[PDB]
Amino acid sequence: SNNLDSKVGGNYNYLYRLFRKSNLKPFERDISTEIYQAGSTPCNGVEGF
Amino acid sequence: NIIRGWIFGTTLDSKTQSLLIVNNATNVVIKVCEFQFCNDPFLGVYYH
Amino acid sequence: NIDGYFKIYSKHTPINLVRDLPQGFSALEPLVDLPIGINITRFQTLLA
Ligand SMILES: *[C@@H]1O[C@H](CO)[C@@H](O[C@@H]2O[C@H](CO)[C@@H](O)[C@H](O)[C@H]2NC(C)=O)[C@H](O)[C@H]1NC(C)=O
Ligand SMILES: *[C@@H]1O[C@H](CO)[C@@H](O[C@@H]2O[C@H](CO)[C@@H](O)[C@H](O)[C@H]2NC(C)=O)[C@H](O)[C@H]1NC(C)=O
């Protein structure tokens, strides 16, 4: 779809989920925007280390 | 006709999606959204 | 809730019982199947 979807600076309107605690089930859909914890620390608000 | 429907989901407070199924007085309605549900959710009637 | 499909089976029967689940047998027919695709871990019924 490069001739439809691509744009010279990049069509950043297409998103994928980079992080998830566990792999999702067959035909499951997840719409949460909530911050992923990669550290052993808990994390709150908009961001953290 | 006291029992009229169910919530199904995980967070139930719009952190995630959830399912509503309701049989309200005129129609059945089924809906899947990021719902913010009540603590004591119900449907209510003016009596006699 | 199987592989993103939410499956509802149901039955209705007339009764005359005061305060228990009636002792007997009858099977539920498959009513509807809904392609909702969302984790369910909890539920809550809605009273009138
Ligand atoms: C659906 O949601 C539940 C609850 O959010 C997930 O189970 C949680 O998973 C983490 C990691 O194993 C635990 O720390 C929580 O205590 C669990 N809670 C419950 C109620 O299970 C479950 O993994 C989710 N299912 C899918 C397929 O993502
Ligand atoms: C039962 O609930 C549905 C919604 O679940 C109500 O439907 C709405 O009705 C208004 C007025 O006609 C419309 O403007 C909305 O767009 C409708 N939305 C939906 C989702 O149907 C319906 O009115 C309710 N019925 C009763 C008797 O309360």
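Using the numbering of Swiss-Prot, the residues shown for chain B are 99-146, in order.
So how was this one determined? The header says electron microscopy, 3.2 Å.
Even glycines carry a Cβ here, placed using N, Cα and C.
Neighbour list (B:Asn121 (mutagenesis position), Cβ cut-off 8 Å, at least 6 residues apart, same chain): B:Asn99, B:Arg102, B:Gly103. A mutagenesis experiment is reported in Swiss-Prot for this position, B:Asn121 to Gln, and the note states: Partial loss of biliverdin affinity.
Looking at Swiss-Prot, you'll find the natural variant B:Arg102 to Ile noted as follows: In strain: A23.1. B:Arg102 (variant position) carries a strand DSSP state (E or B).
A coil conformation is recorded for B:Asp138 (variant position) in the three-state DSSP classification, outside any helix or strand. One entry in Swiss-Prot concerns the natural variant B:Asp138 to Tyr. Its note says: In strain: Gamma/P.1.
Per Swiss-Prot, natural variant B:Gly142 to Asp is noted as: In strain: Kappa/B.1.617.1, Omicron/BA.2, Omicron/BA.2.12.1, Omicron/BA.2.75, Omicron/BA.4, Omicron/BA.5, Omicron/BQ.1.1, Omicron/XBB.1.5, Omicron/EG.5.1. All chains included, 7 other C-beta atoms sit within 10 angstroms of the C-beta of B:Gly142 (variant position).
Quoted from Swiss-Prot, the note attached to the natural variant B:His146 to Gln states: In strain: Omicron/XBB.1.5, Omicron/EG.5.1. The Cβ of B:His146 (variant position) lies under 8 Å from the Cβ of no residue that sits 6+ residues away along the same chain. The DSSP secondary structure for B:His146 (variant position) is coil.
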Cβ-Cβ neighbours of B:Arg102 (variant position) (radius 10 Å) = 17
If we take B:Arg102, B:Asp138, B:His146 as the variant positions, which have a Cβ under 8 Å from chain C?
-> B:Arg102
